[PDB]
Amino acid sequence: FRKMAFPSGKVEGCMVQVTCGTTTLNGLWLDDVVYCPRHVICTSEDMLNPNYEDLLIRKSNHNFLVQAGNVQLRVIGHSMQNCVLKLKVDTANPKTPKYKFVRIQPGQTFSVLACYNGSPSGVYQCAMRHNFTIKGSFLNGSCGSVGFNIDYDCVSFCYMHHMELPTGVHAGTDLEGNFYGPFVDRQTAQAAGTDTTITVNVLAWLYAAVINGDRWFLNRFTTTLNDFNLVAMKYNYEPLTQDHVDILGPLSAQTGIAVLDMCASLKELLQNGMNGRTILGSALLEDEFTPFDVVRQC
Amino acid sequence: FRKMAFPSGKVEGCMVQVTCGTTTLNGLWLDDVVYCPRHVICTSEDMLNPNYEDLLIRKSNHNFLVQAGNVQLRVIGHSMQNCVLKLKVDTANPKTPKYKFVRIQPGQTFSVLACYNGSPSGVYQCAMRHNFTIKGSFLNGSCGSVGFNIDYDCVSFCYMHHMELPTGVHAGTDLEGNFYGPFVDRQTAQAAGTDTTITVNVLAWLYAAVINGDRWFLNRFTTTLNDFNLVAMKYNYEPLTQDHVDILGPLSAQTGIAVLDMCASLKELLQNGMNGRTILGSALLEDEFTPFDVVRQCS
Ligand SMILES: *[C@H](O)[C@H](C[C@@H]1CCNC1=O)NC(=O)[C@H](CC(C)C)NC(=O)OCc1ccccc1
Ligand SMILES: *[C@H](O)[C@H](C[C@@H]1CCNC1=O)NC(=O)[C@H](CC(C)C)NC(=O)OCc1ccccc1
């Protein structure tokens, strides 16, 4: 098993660069709108304590340089929606895929198309952590890079990149400009909350192990969801939601192992350890493969 | 620090489906030629011990069905180069990127665009191992998927996928149809040579760990190149050459940790183990980042 990104071609065709003054970042060009982080309107000194409403008052359409490659797209309108800027341009993107904007939950994974100066650079899989950070790979100029999932050639955009935290993890918004978690786009010291292990994904990994014949950890016990959740929190594991139980449905059917039976196996693992044994070749439980990632890969 | 693949769009526009009889796989469509694994011409019975030249002479252009999305391409010529089939089509691919065919050496990394039925499915980074296998994620129908690197808009194709070994690792050819390693495109269980670890990559990844604030494995000890190589060979690691030491130059200068000081760190790790500790979130020593991969992602 390995982390596998979605093919990025549909998103590459939507990446542009957006510049205000000397501040440059990436934007997402869908139909005749470009979406980008609103701090493009900041000077480096104003990022310390910006008043975005006041800064935007002083901007006009002609203050924004939007380029596809070195080709300028004329801006014909602008507005701010939460922490993103929406720039109306005079050209509809002929490479616009079928798409939706979605807000994801902790645990969900997505592909990141890392971009610099509007040019795609790399693609990799990320998971949204419990503290609403992602363990990304982002350098200066990466803001406006997006995270996405693809379902039958429809691109679901779920993340746009805005900042790095002091711990080295990253924070951003959905495509409506609403940050994930309690962060703000100000260059002020901020701290990620405590992280937890993503229970639903560890369970998916246990099902993946069972599908491949590694099933020593299956025990004879069951549990209720509430009893499991209370024990799991003592090991810094996330409690399960009803949506989590449901998204494990397909893997449960495939293996014939009830979701709550698997929880009982995981609870035994947490309370007793692995005992010098291994699961899918490792003694560490993996928590960045969703149930969909397991089925998609298998 | 993540395993990052190149953006796959330039390759996606080249993937097509190639069907011969009952067998379906992927092809790579560049200009007016489609490249695909030659075992597409086999039936289920041909695969055990196929005489490919004999099987191919009995095929006509119309035995090959090539679908590009929803459009069928017309095959107007076919030839075989080693384990690769070249189908000439009557249409030039307008999305053909600037490209090169390259044969990579062990330790080099590349991105894989996994495809089924001519449709891209996922992208991930692989490395050519010392025994010329790769640790991929490939299922039935993935043959003809390609591996590649991208440098200033030019796609360097280095791998075409052909087979899975019983150990679960994968084998294939360059785009001239020559296998990496001692493998053959016949339906038999084949073993690889001993899998020696690419030492220069493990050292690059340790430098990546330091650049990202991980230092628990560092020590004050030092080692000569030959004394390090004695321990490396004992643990089935490839010997480090002076060229490897030079290639690690930029990472050494950036961290201030001499290459041989990092070698003494790795030697301790090999002899003492990691003792339950982790490096960049990994419990094992990662060997699929080249020095260039580390410098590119880290800067
Ligand atoms: C946008 O390109 C940039 C992304 C940062 C650059 C370093 N790594 C990243 O992920 N975002 C910012 O610079 C952001 C702007 C504020 C208005 C939110 N500030 C920020 O991330 O502060 C932390 C930081 C800044 C510079 C280097 C390292 C961390
Ligand atoms: C091409 O789509 C396919 C890729 C394999 C399918 C399973 N996972 C893959 O990566 N290639 C083959 O099926 C290949 C056919 C040529 C060698 C003619 N055969 C194969 O990989 O089987 C290897 C094997 C044969 C016998 C015992 C154990 C392994």
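Shown for chain A, in order and in Swiss-Prot numbering: 3266-3563.
For all residues, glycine too, the Cβ spot is worked out from N, Cα and C.
Annotation comment: Swiss-Prot describes A:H3304 (among others) as active site, for 3CL-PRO activity, evidence class experimental evidence. Less than 8 angstroms from the CB of A:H3304 (active site, for 3CL-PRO activity) sit A:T3288, A:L3290, A:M3312, A:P3315, A:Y3317, A:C3408, A:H3427, A:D3450, each of them six or more residues away in the same chain.
Listed in Swiss-Prot is the natural variant A:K3353 to R, annotated as follows: In strain: Beta/B.1.351. In sequence order, A:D3297, A:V3298, A:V3299, A:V3340, A:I3341, A:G3342, A:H3343 are the residues near A:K3353 (variant position), counting only same-chain partners six or more apart with C-beta under 8 A.
In the shown protein chains, 25 other C-beta atoms lie within 10 A of the C-beta of A:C3408 (active site, for 3CL-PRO activity). Per Swiss-Prot, active site, for 3CL-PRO activity is recorded for A:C3408 (among others), and the stated evidence type is experimental evidence.
For A:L3468 (variant position), the same-chain residues 6+ apart in sequence whose C-beta sits under 8 angstroms from its C-beta are A:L3513, A:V3524, A:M3527, A:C3528, A:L3531, A:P3556. Under its natural variant annotations, Swiss-Prot gives A:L3468 to V the following note: In strain: Zeta/P.2.
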